[PDB]
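Trainee: Dropping a structure here in structure tokens format, bear with me for questions.
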Protein chains: 6
Amino acid sequence: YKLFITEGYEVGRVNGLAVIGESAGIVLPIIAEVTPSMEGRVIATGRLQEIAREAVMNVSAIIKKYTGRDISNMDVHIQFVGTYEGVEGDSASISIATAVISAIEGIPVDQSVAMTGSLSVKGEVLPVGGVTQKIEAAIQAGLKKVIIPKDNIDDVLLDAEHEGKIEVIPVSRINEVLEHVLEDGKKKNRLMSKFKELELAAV
Amino acid sequence: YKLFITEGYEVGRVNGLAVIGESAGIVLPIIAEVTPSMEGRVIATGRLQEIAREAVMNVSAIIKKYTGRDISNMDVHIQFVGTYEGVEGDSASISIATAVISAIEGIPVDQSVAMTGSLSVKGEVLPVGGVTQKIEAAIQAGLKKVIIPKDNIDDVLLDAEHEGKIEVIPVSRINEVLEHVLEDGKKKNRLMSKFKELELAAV
Amino acid sequence: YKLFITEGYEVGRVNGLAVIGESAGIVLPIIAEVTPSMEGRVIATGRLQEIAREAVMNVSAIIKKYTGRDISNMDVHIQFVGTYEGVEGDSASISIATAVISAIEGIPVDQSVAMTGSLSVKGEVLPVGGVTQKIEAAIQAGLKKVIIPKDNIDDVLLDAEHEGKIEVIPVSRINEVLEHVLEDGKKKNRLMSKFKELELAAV
Amino acid sequence: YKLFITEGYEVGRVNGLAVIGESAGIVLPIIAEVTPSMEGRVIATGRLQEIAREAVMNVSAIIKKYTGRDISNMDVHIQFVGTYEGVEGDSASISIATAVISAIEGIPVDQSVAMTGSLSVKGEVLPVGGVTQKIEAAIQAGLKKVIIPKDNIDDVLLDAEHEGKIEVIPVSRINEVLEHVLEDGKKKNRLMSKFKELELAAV
Amino acid sequence: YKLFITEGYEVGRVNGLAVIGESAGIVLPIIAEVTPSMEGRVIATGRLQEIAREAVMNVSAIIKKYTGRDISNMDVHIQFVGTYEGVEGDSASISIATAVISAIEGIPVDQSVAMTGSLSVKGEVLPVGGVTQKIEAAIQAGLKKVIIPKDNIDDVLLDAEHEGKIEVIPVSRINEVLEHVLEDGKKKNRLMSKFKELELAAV
Amino acid sequence: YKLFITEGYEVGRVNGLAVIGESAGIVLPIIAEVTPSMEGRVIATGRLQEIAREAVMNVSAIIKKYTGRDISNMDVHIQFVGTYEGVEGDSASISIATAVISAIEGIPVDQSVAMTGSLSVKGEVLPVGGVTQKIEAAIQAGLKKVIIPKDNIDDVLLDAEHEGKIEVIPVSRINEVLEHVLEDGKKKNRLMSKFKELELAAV
Ligand SMILES: [Ca+2]
Ligand SMILES: [Ca+2]
Ligand SMILES: [Ca+2]
Ligand SMILES: [Ca+2]
Ligand SMILES: [Ca+2]
Ligand SMILES: [Ca+2]
Ligand SMILES: [Ca+2]
Ligand SMILES: [Ca+2]
Ligand SMILES: [Ca+2]
Ligand SMILES: [Ca+2]
Ligand SMILES: [Ca+2]
Ligand SMILES: [Ca+2]
């Protein structure tokens, strides 16, 4: 049995990447759900709950500004799949942000694409540590692609036999992440049209 | 005397399964109660309190979304029956989730059915470790059926004389767990009607 | 001098029973006090503080649900009388639960009645170990009655000359414990009227 | 030089009594200070730190209930004067409780009065071991009076020439201890007025 | 990879300075975003969230008074780039205030200029601790200029080889900070015209 | 660098006095700003925000009654200069009230005068604790005068070498505070003319 899925499309689930110990990479799947608040809360537990809060607050800024979803009146539940002492997650993890966008919009995410990076409140993907070891974990898991922050491209140093095994996609901003992982369709086209103004503002 | 009941129907009580040490299985009964908050709290103590928090937060997402119960204004008390050093429970244990649903709805649970698995915030039952040893513990306890995550079916390897002694029921999602363990009746039919939208969204 | 009282009625004090070593029984008196929180805390120290927490959290569920006392805004102080290495107390000890109910309601407890058992969050008295040795300790202390969980009746095996010396009262639920130990009067009648719904829900 | 004072009145200092080895008595002075917490802590070190915690938690119940001092927002520092291997202190020692009340109220304690006993969470003074040997230690120290738990009066057996040398004062409850040791004055009268409800509730 | 940018102009991003431990300086970039409130909230998490609240409330006074932006009907998201135990930020940090003004006005900030100081509700820049160590951190980061409170000029003591490497700009008030860091243009000229009345009122 | 100014006149800034720990005095400068509400809010953060609310609500009564300023349609921002765990401020601090009056009227306050006291809703200055230690802090800061509540005159006990170093001014009411600290001029004369009716009503 595995705790991640490696192919196919699922709503609210993203294959993020993290580190354990100082250096070893892991696949850290995130599952998100949004509910009416019946003020809304970020509902998370465990050692990574602060990263969940960072990611959800940061993605909420972009969701309010560019899509107009009233995420402040939602409860946002973040689940980390897999429990390990010593996990270090990405600040404001883009995997968590992506899972929330998927959950709110009902648009599934490609499970064959892993990702790492930190989401800024403006929508930029900021660089992170451990990118080589995270890519190695994605290869060992049988994933097809890995999204990384563009400023981490020169941090990648793979041995001879991790080379050629995974596609590495550098990104600047969240809308590029979404382009690469959301299932193609009308819903996706509508959502990306809203995030166009984020891209225009940034470039 | 035993600490579990093996037949009959009881509100708020579920025969979960866990491991002690690395490998040995145990029956881990859960008892849940919900109260008005007089914000509500998850009230749990001991070594497994984090699993209780995970389960209750995850089941709360599905309860709010699909049934509309205001579980955020309830106190949720989780009790683990039996105290053992070295118990490892299922992340977000489905036994705890089930006990909470039973307690809130007032619908009793079949004590002859044990279960193991992890509840996702979306209602899926995720795979767990130790399923063979947990099934062995259920057989030694005299239980009739065991619910397991479907992805763990190929993890089961029972000796000649544990074979034929217990029914093993693989599940994908929480609504299937409820179908197998809640007492038949009008209350159950009403509740399952609400969870229909979860099943439709998932398939 | 003794550390327990064996006759008479006192608020907040209950003669519980425990084991020391593997097998030897002891009388373990509990004294409880409740105070305004000036969120409230469970205040306990020593080797048995976890049992105190279990008992107080479990009894709080039933107090909130059936009596409406705002115990979440109280500090609950639990004292164990007598200090011994190697004491094993009853999980969620009913003696502690009873002491708390007595303390909150101001209704004294019969000191001639000892008790053992574990309180469920639903109000049931769950079975415990060592009941014969605990009854022996109650007899040696000169107590008149001992409340035990009903599922432990067939665990009792007393020698010829412990026989006939103490009344053994099996119980299913907390309201029966209270019926046997609280001082008769208007206060008691009012309290038991509230716990009637617990009995009805259980049977 | 001595480590105890035997006459006069001092804030926060009480001449308690303890045992060393199995049987020998000692005077064990306690010094307490309370500070704002800048949640408050019980700050104690050494072999007797658990007795300090018991005493301070138990006296805190009575302080909150009857005097309304917010002792939960104070740090409570307990010092044992004199360092000896093998000291056995009184559970929930009344000397520690008294020192804390004195420190919080700013009312000095009579250094000519020693005391032994255990404080209940309800304000009762519970019996202790070794009272004869503790009285002997108080006589050898030149103290004038010794407060003991009333249930220990029949434990006193003094030789011919310890007789007639010290006044022995049996007590039921903490308010009687305070009456005997706090310096007379307006502050004391105000404090004792608050503890009147404890005495009324007890009798 | 770095977490700060050292040249160029970006909306909503400012290179602030902080201390870690007692003495060591760090560059602490701030990213701000403002959104419609869909009352508005200050949205911040982590150890520095109180400094974020102080800065945003203080800058809001000056924004309302002098520019008339309805910041009370905005959500203000503050992100600290870089996560470190033991960071001590500037009270009411001017870097946070500047980031908010930039975000609301859409006027980018010079990334080659670091800053430290505390914003008063009247628009003054108040002195801070650790200015030498903060300047050292800015030099080690390759920044070109550092804005400091004027009252901290005599606190600067740089070794021989930190000297000559960075321009140090003392300021009295926020409008001077903006003059030094906002990108020149029509937007900036319009904004500074509004803050003219702040300067006139102050001098 | 210091966080207080000790000479000169500034709008909206007052050198208040507070205590840290139990006893030590500190200078606690307050800075206030008022803005149109664009209902108005009291905007304050940190550990002292309740004192800010008390002071601003109490001073608002006197401002509405005697000066007719529509302070209910203003936002009132209160800043405490200096951040310390364990600060205890004056209830309804007169320093905060004074800062607000100065800010609304545009009349600067003498920075050489410190003050302590609590403002009543009727304009009286009520007594406070720690006045000796607060005066000591003002002397150590190099302030020239300290305003105290008249009922605290007999609480002052300064050592030989704090004596003769600061002028101590006892007051009954807010209009006397203003007479001593507001800059002389036409604005002040106009304001004091309005508060004349407060003095007449009080005497
Ligand atoms: Ca390729
Ligand atoms: Ca590539
Ligand atoms: Ca079968
Ligand atoms: Ca099957
Ligand atoms: Ca009988
Ligand atoms: Ca019987
Ligand atoms: Ca005598
Ligand atoms: Ca006597
Ligand atoms: Ca230069
Ligand atoms: Ca310069
Ligand atoms: Ca003079
Ligand atoms: Ca004078």
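Here chain F follows Swiss-Prot for its numbers: 416-453, 457-621, in order, are the residues you see.
Recorded method for this deposit: X-ray crystallography, 1.2 Å.
Backbone N, Cα and C atoms are what each Cβ position is placed from, and that goes for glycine too.
If you look up Swiss-Prot, you'll see F:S509, F:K552 marked as active site, on the strength of sequence analysis. Looking at Swiss-Prot, you'll find the mutagenesis F:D508 to A noted as follows: No effect.
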Trainee: Of F:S509, F:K552, which of the active-site residues has the most Cβ neighbours inside 10 Å?
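Mentor: Per the Cβ count, the most surrounded site is F:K552.
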Trainee: If you skip the near sequence neighbours and keep only those at least six away, which residues in the chain come within under 8 angstroms of F:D508 (mutagenesis position), Cβ to Cβ?
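Mentor: Once residues fewer than 6 apart are set aside, F:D508 (mutagenesis position) is near F:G431, F:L432, F:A433, F:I469, F:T534, F:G535, F:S536, F:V546.
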Trainee: Quick one: Cα separation, F:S509 (active site) versus F:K552 (active site), in Å?
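Mentor: Between the alpha carbons of F:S509 (active site) and F:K552 (active site) there are 15 Å.
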Trainee: Between F:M453 and F:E457 there are 3 residues with no coordinates. Please give the Cα separation in whole Å.
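Mentor: Spanning 3 unmodelled residues, the Cα-Cα distance equals 9 Å.
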Trainee: Let me know the DSSP-derived helix, strand or coil state of F:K552 (active site), please.
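Mentor: In the DSSP reduction, F:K552 (active site) maps to helix.
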